[PDB]
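Below is one structure, written out as structure tokens; comments come after it.
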Amino acid sequence: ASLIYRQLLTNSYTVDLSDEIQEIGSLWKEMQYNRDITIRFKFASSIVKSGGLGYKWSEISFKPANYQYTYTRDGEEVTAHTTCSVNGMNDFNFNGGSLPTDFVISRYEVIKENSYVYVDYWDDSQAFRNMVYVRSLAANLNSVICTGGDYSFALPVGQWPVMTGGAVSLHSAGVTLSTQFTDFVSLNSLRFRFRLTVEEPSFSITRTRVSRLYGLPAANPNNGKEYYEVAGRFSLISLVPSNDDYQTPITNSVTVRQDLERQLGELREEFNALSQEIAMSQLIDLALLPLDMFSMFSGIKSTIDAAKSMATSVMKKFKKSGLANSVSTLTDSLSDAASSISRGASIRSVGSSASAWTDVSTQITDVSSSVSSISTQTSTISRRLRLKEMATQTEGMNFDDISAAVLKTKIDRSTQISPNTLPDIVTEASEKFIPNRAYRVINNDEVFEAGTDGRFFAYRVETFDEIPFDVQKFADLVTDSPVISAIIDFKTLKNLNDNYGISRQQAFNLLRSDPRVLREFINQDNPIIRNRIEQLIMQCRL
Amino acid sequence: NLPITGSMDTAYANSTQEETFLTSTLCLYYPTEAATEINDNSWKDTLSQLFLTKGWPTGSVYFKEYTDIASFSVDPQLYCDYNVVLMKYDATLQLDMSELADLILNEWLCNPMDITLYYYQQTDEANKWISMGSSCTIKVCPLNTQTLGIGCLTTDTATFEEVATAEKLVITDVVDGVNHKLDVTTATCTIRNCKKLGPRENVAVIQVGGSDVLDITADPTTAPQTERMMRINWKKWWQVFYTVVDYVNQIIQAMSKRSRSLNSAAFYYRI
Amino acid sequence: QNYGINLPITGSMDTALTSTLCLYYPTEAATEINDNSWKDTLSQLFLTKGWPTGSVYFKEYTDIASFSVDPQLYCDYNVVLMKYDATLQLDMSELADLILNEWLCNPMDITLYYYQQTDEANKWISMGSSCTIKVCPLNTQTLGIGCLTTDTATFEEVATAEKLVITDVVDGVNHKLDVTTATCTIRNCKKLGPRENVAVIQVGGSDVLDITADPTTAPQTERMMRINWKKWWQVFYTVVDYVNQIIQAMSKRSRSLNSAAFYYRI
Amino acid sequence: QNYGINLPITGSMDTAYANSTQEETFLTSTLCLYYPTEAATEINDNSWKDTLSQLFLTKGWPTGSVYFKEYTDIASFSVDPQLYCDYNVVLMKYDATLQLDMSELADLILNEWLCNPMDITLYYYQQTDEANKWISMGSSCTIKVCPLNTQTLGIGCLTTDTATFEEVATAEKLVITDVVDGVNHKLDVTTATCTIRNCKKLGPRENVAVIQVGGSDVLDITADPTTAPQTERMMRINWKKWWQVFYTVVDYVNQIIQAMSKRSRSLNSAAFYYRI
Ligand SMILES: *[C@@H]1O[C@H](CO)[C@@H](O)[C@H](O)[C@H]1NC(C)=O
Ligand SMILES: *[C@@H]1O[C@H](CO)[C@@H](O)[C@H](O)[C@H]1NC(C)=O
Ligand SMILES: *[C@@H]1O[C@H](CO)[C@@H](O)[C@H](O)[C@H]1NC(C)=O
Ligand SMILES: [Ca+2]
Ligand SMILES: [Ca+2]
Ligand SMILES: [Ca+2]
Ligand SMILES: [Ca+2]
Ligand SMILES: [Ca+2]
Ligand SMILES: [Ca+2]
Ligand SMILES: [Ca+2]
Ligand SMILES: [Ca+2]
Ligand SMILES: [Ca+2]
Ligand SMILES: [Ca+2]
Ligand SMILES: [Ca+2]
Ligand SMILES: [Ca+2]
């Protein structure tokens, strides 16, 4: 289950890829609204003429156009407002010559297959005031044909050129949420995308060497039509805040905690309270799942926007936390130690040979309690054995597995979810879950053990009796050999052996944190292992 | 549906023909010209008494009249436990009569087709589009992945391919796996997406005159004549009804109880 | 191959240019469709069924009579959409007889030589603008029976203005032949067997085809389909949709080098 | 009997040779002689057919089996050349300006071709392998080709304007077009008066021999520039009088037929492979 953390870090690069496009871009009840809509829209034309005698036009281009109308839907006269715009246009040009006399078109816009037509749509119906929290949204529409019409050019001399022809089919491709800016309020609207397909009518300009040109110029794209109409259906699923099964809001304009809080302050208490209802054996079963990104983030009942960015938002927050910086510092220290036989003096070794895993550092030191040097050394080492946990250099199930299992079983139960809450609750959970955790390394039927709390223990596997802890041997063992998380750490092991005489195989498995022995002991309702796992779960307190 | 283990040594049970004749109803469907040529207001009672001689209790035989094959094809409601449709043969209507047979000699699971908003396709050989009404003029425009049409423009119905005109019933079969845009006169027609499940065993069709032309399967490689498709030559309708009455046991033998559990809304004439 | 043709093939019971399609349709079909791009649509619809772009070919013929004038079979698979006409039954049969079977034909010089049909597989197939076959059976003395070898007006007429006709006379009897050699040509043909790469779909009507001269048999093979129709678009849609079944009835192993409907030997 | 399968045949060395079958094949085969009109014109004897038939009889052939088919010239004979005899011999007069036409004719008749129809108005056509060609025949067949790139746009030409098409054949009675393989070409063919077919060269046609009357070794029946094979069925003869040419053909008919063999595609044993 710890794999999720690793994967987030591993995938953190994609987060950057998101930000780029983003900065290029700019309980609950499900209620359904399938509505048969009729989008009536149109284009506008900007015809800016150049100086001189009027033979030259500086620009003849598209311009967004607004439209209002009323139509019948299930016997309801519904007033609708739409705004049509275009994107990705081809800037053709005509250059009759350098003289002021010759027909010149500096830049005229034609929409082709590489363009897109965007249409905001709104109405005063119920469906369009329930779409603040949206689960799913999908619209189908019959394609429409937009043909270009005639447009004569105002030359006072000679034949009048005419812009005839031109046609494109708009086919529905995608619908999203959008906003209409009024004078004093802001309206939620449905913005439909339409892909263009060139059609047989080819637009040409008379008095010119222009023919068999395809697209839809901006000159007279309406072709005299009052509007362009597409009839279809849009399906919307809205998440309405409801705390009882008999009520259902007509409108969902309700405020949620994240509309007012950006730093979750009291949701920490919600999580700490949720911790009570956690089962033990089933938690182990969940912790043994290789929880990947899909498994972790598939079961959350999100909104339309939240699901679209859950993984990358979580990862954006993830590649900043103390865990990510600790991983980065460990990697840099290892690379520096490997990169130069120059500063073995700067680093001081608590082992036979120098290693980044076995270096002593700042440790401002705590005179509050009489502290042995060995305790400080072991604590400093264990704080990096945590990065060993998150570097696939462990053997048994690790504390990170338990942390991930608790995180999953809590986020699914927690009713507090939002595009900003899941970030900083996954990351801060990984940071603050099980802060005091111990590790052990086995060698020649002897177990060495260290803890971030500063407690160290050396003992024998066959019989759990403590041994003079041999620093400079625990360090050499721990730099290379597999490191085992101490789920059933020495004290619990000795208590269990004294009270519940365990077999050689059971002790073997418990030492290496084998899941099977753990779950079998839990199923027997053994108070000691249950107590230890309860302490571990309550340590996952965020 | 459970496994049914039986012994090959079991003894044949007595004839159930009398019991089924007593506890079931028979429906006879005939064209209006039959009653015209017969020219007798009591012919229903005469046939009822003849059937009673054959065994059917009085009232179990129901006689239903239809103007012609085209009119009968508009939602043919078959009531009785056993249905026999006397279908006059017309060389000009070979498809239409066939379609009618295909509609009533098979079980169809149908759902509505809201064409004006949705794009439809046929998934397998059992899938067809059954359209019924006063005038069903269906035009089809095959499409592609880019949603464009093949030899047709979705925005210009005039370019849609004509597959039916002024039809009371038509079974449309198009290429499977291809989306089509459909333009049919919804005012005087209703088109349903249907799957044929299997034979409808309680409906037999007796073609009065002509030759074996029925093709109840769209597959060109099969033109099967099941035991429920009879064909009799004729010159008088009284002889037709006499031969139907006399061989009623044979006709019912060729038929079996419907056995299907339906969800539609149709009245029945049962005992 | 030929040196291993007369060798056994042993098999165990316990063991477990690409193809091209030609569609022959009457011109009235294309007239009814009234579209000038229907071929492209049908080609793409076939491509849905797995036929590459340049594989399906559409060949138009005016009617059954004209198509029967030395028909040519071009593709690997030849599906012939034949419209049914109650007045042309025999002709339809003749076409099927000439199209669904393989024939071996030799030149016939009626003016200089008498001719007889050796066995039941031997027929006289004549094709052209218009055939008028008149037959005078002879006897052992070479004198006509009910006919005069010199007077051709007494000859018994068996064909009149035929674009195609398969004549079957009494075997073992010599016949003097009067044929309109100017406008059509006759050949002594032998039916070898089925032509498995050609299927015939009868559009409308009833089962009337008889591809065997024997009166006691009228076999309907798997390559002889029949469909009821009202609109040619539906006909072509059902042909396209069930092309798998149509090809299943056929075998690609009968496409001769040339497109002729008969092998020709001098 | 087993017609659809290619079964291996095991022969044994030391198996005694069978007697000569030349007499039996002469008695049970037909010979077609294809000559130009100028041959008959120069000969100027209305009975020369009977004389040649009697001479062939002296050589073995029954006097009903040698056929004499006359063609105007190479160009006209190239339109649907139909050769039906068991053994076909073609006397082709050589013209220094018609080398490619003679080569095309020989390639068409000295080799077996499997041809499918072509709809240039419907499909873009591509040649798959070296054995694939486009054989077109008609009264006046003019072929222009526009190669297309992967985007279907033409290369060095516009698909809309056939004037930019690259002309490969002009007023040809017969032409075998070979274009680059694996490239789709839009075709512009004068279909109104000529037919184009997409053909494969299955292999040699062993029952057709061509005697080039008075030229040099110029026939190239293979489109590969690196090969110009001279098969046994393409002979060359110097000439001044057509009577001498026909006497040489009659006198060496044994050798000419020896150079040829029964059409492999023909006869019963070729059944269910392509033909009979
Ligand atoms: C109370 O919380 C503990 C751990 O925090 C948990 O084991 C226990 O099940 C919870 N509830 C009850 C009713 O014991
Ligand atoms: C069946 O028929 C036989 C012979 O007619 C008769 O004896 C018997 O009673 C009938 N009924 C049953 C249940 O066997
Ligand atoms: C072959 O020729 C030889 C010698 O001329 C002769 O004896 C024999 O009969 C001929 N026929 C066969 C079948 O061997
Ligand atoms: Ca109908
Ligand atoms: Ca059309
Ligand atoms: Ca279908
Ligand atoms: Ca059928
Ligand atoms: Ca005829
Ligand atoms: Ca007579
Ligand atoms: Ca005979
Ligand atoms: Ca027969
Ligand atoms: Ca040439
Ligand atoms: Ca060019
Ligand atoms: Ca090539
Ligand atoms: Ca060469």
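To match Swiss-Prot, the residue numbers of chain A are left as they are there, and the shown ones run 2-27, 261-776.
According to its header, this structure was worked out by electron microscopy, 2.9 Å.
Positions of Cβ are set from backbone N, Cα and C atoms, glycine also.
Experimental mutagenesis at this site is recorded by Swiss-Prot as A:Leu287 to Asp, annotated: About 50% loss of association with liposomes. Quoting Swiss-Prot on the mutagenesis of A:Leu333 to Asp: Slight loss of infectivity. About 50% loss of association with liposomes. What Swiss-Prot says about the mutagenesis result for A:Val391 to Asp is this: Drastic loss of infectivity by blocking the host membrane permeabilization after virus internalization. Almost complete loss of association with liposomes. According to Swiss-Prot, the mutagenesis experiment A:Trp394 to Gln carries the following note: Slight loss of infectivity. No effect on the association with liposomes.
Feature map: annotations from Swiss-Prot on the structure.
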residue	record	Cβ within 10 Å
A:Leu287	mutagenesis position	10
A:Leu333	mutagenesis position	10
A:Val391	mutagenesis position	9
A:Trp394	mutagenesis position	12
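Between the CA atoms of A:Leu287 (mutagenesis position) and A:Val391 (mutagenesis position) there is a gap of 10 Å, rounded to the nearest whole number.
Classification of A:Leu333 (mutagenesis position) by DSSP places it in coil, neither helical nor stranded. A:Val391 (mutagenesis position) and A:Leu333 (mutagenesis position) are 15 Å apart (CA-CA, integer value). A:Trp394 (mutagenesis position) falls within neither a helix nor a strand when secondary structure is assigned with DSSP, and so counts as coil. The secondary structure of A:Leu287 (mutagenesis position), as reduced to three states from DSSP, is coil rather than helix or strand.
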